Amino acid sequence: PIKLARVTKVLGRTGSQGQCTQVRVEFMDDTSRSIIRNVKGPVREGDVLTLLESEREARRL
Amino acid sequence: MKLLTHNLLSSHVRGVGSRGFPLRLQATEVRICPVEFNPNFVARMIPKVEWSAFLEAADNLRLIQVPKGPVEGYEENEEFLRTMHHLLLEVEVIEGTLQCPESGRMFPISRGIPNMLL
Amino acid sequence: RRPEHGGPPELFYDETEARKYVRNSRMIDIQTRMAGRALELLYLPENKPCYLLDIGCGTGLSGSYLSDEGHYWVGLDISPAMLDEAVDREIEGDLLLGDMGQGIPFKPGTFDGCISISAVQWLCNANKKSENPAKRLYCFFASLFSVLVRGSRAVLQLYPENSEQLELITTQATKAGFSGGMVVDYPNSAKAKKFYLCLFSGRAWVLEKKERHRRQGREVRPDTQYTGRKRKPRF
Amino acid sequence: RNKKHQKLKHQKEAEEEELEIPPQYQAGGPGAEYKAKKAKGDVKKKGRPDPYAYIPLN
Amino acid sequence: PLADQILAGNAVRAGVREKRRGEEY
Amino acid sequence: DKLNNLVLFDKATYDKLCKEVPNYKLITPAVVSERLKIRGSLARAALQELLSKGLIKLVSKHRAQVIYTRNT
RNA sequence: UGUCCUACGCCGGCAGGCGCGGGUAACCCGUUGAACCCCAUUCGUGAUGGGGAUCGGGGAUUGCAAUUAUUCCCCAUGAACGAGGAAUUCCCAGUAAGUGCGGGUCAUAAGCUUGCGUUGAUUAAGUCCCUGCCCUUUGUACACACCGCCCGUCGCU
Ligand SMILES: Nc1ncnc2c1ncn2[C@@H]1O[C@H](CSCC[C@H](N)C(=O)O)[C@@H](O)[C@H]1O
């Protein structure tokens with residue numbers, strides 16, 4: 001199910017070429033859950049994302 | 001669908017290998033496409049192929065009028081080699097079906113290309 | 001920049017790409033002389049009828065070249081649009097739709113020769129999580145060594161985007177029993193550098209002493225034309 | 001700069017194949033004569049066939 | 001510490017890098 | 001394949017134009033040319049003739065794009 | 001930028017020809033009436049009014065001399081080319097790109113190289129995956145080096 005969630009903290013540039021951004025995300029519908037995600041594109045604090053599969057939390061070193 | 005092409009076919013699925021051949025045939029409409037006749041091609045592919053495969057495949061395709069044994073020669077028997085030319089190289093099953101014997105997988109020959117995917 | 005980066009070959013090779021492929025003069029000309037080089041690169045004897053595989057057939061202009069030389073062939077491909085425009089081209093041979101990396105569905109001891117044109121480079125990268133290029137290449141190459149006649153030949157044309165693709169392809173080929181090598185046609189050229197993996201199923205002594213005395217830090221005579229030179233015969 | 005680029009791209013290719021060879025032996029069992037000194041290209045000879053390269057597979 | 005090495009090994013370095021790129025009268 | 005757009009009004013084509021063009025909700029040369037299989041210059045001429053008889057409403061005029069639509 | 005730049009008058013359809021003025025120059029070309037752009041007409045998916053190569057005829061101009069076409073003009077011919085399997089170039093804002101105009105080379109080219117203005121963006125504000133170069137630590141992995149196998153069989157002088 002489509003679930004929407006807001007960016008609180010961008011954790012940094014990840015990926016081999018720096019193509020992705022690791023970011024800290026909290027949900028609006030339940031503003032208690034917190035997840036870590038990888039995004040493509042320019043992200044600043046306050047961006048709200050639409051997640052198709054909001055179960056797994058992404059990871060890169 | 002060329003007859004030699006089906007009768008060299010096997011099943012590329014992992015379990016039944018390499019005993020997946022021969023594939024069972026069925027035809028709903030058959031066409032004849034003109035193909036050039038080099039008798040050396042037929043004379044070299046006749047020793048290559050199992051002939052009981054021809055018997056079972058033609059019985060699947062309703063057809064009986066084939067030679068029953070390996071017809072080996074120096075390309076001197078024009079009537080025999082012409083019959084195998086018509087049957088193998090010219091008879092095409094443009095629309096048809098294929099059933100895998102040892103796995104049961106279904107392959108529709110749909111104008112005139114069978115799909116053989118996962 | 002390159003077709004491989006588009007994704008899986010079932011999605012980059014859609015109907016629009018097929019219609020741009022069939023109406024492309026450079027594609028026709030280059031892939032035609034590549035089919036010529038491919039058929040000339042395996043030493044199948046002259047005036048001898050042979051049975052061939054033409055995998056990565058796409059349009060079948062490689063198959064049209066094989067049928068032009070009198071030889072019959074079986075086409076195998078993954079994209080339906082390529083097979084649709086190939087049957088629209090009224091090619092002589094028989095086609096088949098199926099992924100090559102899963103395995104070629106043919107009985108062993110079958111084909112006199114194999115020709116692959118611009119297709120083996122697509123098995124070097126994984127576009128699905130279930131996909132693994134190493135095992136896929138191993139399976140596809142083992143399927144070649146199975147379905148081919150022992151002692152037949154297989155030419156495998158490619159444009160490797162780096163040496164890692166060549167490394168993995170050659171390792172998976174040599175671990176499937178294949179014996180052969182690489183014909184790199186026009187190696188130092190750029191517009192004609194084409195990779196074809198071809199496969200088949202079976203006085204000094206005094207100088208040293210003076211350098212010793214130089215390293216030891218003492219005065220040494222200058223090294224000249226007359227360093228080691230026999231002054232006279234000794235009676 | 002593009003010269004050294006291309007040259008040691010080729011050198012990396014050769015080194016990678018040469019380092020492929022020993023584990024290939026373990027787990028299991030190039031146009032230099034056609035290089036033109038005057039220019040980048042590929043010059044034909046009469047004694048030998050058209051320019052090529054043979055790297056055999058082990 | 002071991003906790004610091006594990007956390008710093010599973011996180012991403014961020015921040016420091018500067019790129020030098022590029023009236024009244 | 002090769003289009004065979006008519007260079008001039010046929011009788012049936014002219015009748016079908018006169019009784020099917022004035023109810024389309026969008027009148028441009030391109031749509032009449034594509035769905036009547038006619039050459040676009042004569043499509044423009046037919047649209048100008050239909051405007052001249054006071055039956056179709058022009059919306060905007062340009063050298064690049066001209067658009068008409070129904071009166072009501 | 002200019003003692004070859006040129007205003008203007010007359011002739012020829014055009015290249016061009018004749019005459020008469022200005023300019024050693026923010027003084028004259030020159031309020032540099034540029035092209036893209038803008039506004040109307042024709043065209044209608046057609047290797048077609050797209051594209052111009054290559055040719056046939058004639059005219060004009062610079063040169064001692066234009067043949068193997070110096071250059072330009074007019075009429076005719078309308079080839080390949082349908083967005084390039086594949087190797088790669090440059091680039092982060094008045095920028096790329098589209099578009100014209102100047103300077104040097106020059107009796108005549110355009111054909112390089114330098115500049116100028118006009119219209120005006122897509123992406124990006126990161127990285128060390130490829131390449132270059134600079135560091136630091138190290139010489140423990142691999143390679144080298146060391147040892148071992150160093151191929152066997154008969155046949156005559
Ligand atoms: N794994 C795979 N299995 C089968 N076909 C594949 C494949 N990966 C790529 N291909 C095929 O490779 C082709 C590349 S285009 C080749 C066209 C052909 N050489 C010609 O010009 O006649 C496509 O038709 C694509 O479907």
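Note that Cβ sites are derived from N, Cα and C of the backbone, with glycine treated the same way.
Cβ environment of B:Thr5 (mutagenesis position): no same-chain residue six or more positions apart lies under 8 Å away. Here Swiss-Prot describes B:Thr5 to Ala as a published mutagenesis experiment; the accompanying note says: Abolishes interaction with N6AMT1, METTL5, TRMT11, THUMPD3 and THUMPD2. Reduces interaction with BUD23 and ALKBH8. Reduces expression of exogenous TRMT112.
In the three-state DSSP classification, B:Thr5 (mutagenesis position) falls within a helix. The note that Swiss-Prot attaches to the published mutagenesis B:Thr5 to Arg is: Loss of interaction with METTL5, THUMPD3, THUMPD2 and TRMT11.
According to Swiss-Prot, the experimentally introduced change B:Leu8 to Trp is described as follows: Abolishes interaction with METTL5 and THUMPD3. Reduces interaction with ALKBH8, THUMPD2 and TRMT11. No effect on interaction with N6AMT1 and BUD23. No effect on expression of exogenous TRMT112. The Cβ neighbour count for B:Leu8 (mutagenesis position), using a 10 Å radius and every protein chain shown, is 25.
Looking at Swiss-Prot, you'll find the mutagenesis B:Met45 to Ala noted as follows: Abolishes interaction with METTL5 and THUMPD3. Reduces interaction with ALKBH8 and THUMPD2. No effect on interaction with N6AMT1, BUD23 and TRMT11. Reduces expression of exogenous TRMT112. Non-local neighbourhood of B:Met45 (mutagenesis position): B:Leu4, B:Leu88, each in the same chain, at least six residues away, with C-beta under 8 Å from its C-beta. In the three-state DSSP reading, B:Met45 (mutagenesis position) counts as helix.
A C-beta separation below 8 Å, combined with a sequence spacing of at least six in one chain, links B:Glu92 (mutagenesis position) to B:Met1, B:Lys2, B:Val30, B:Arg31, B:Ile32, B:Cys33, B:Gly112. For the mutagenesis experiment B:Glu92 to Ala, the note given by Swiss-Prot reads: Reduces interaction with THUMPD2, THUMPD3, ALKBH8, TRMT11, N6AMT1 and BUD23. Increases interaction with METTL5. Reduces expression of exogenous TRMT112.
DSSP assigns B:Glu92 (mutagenesis position) to a strand in the three-state reduction.
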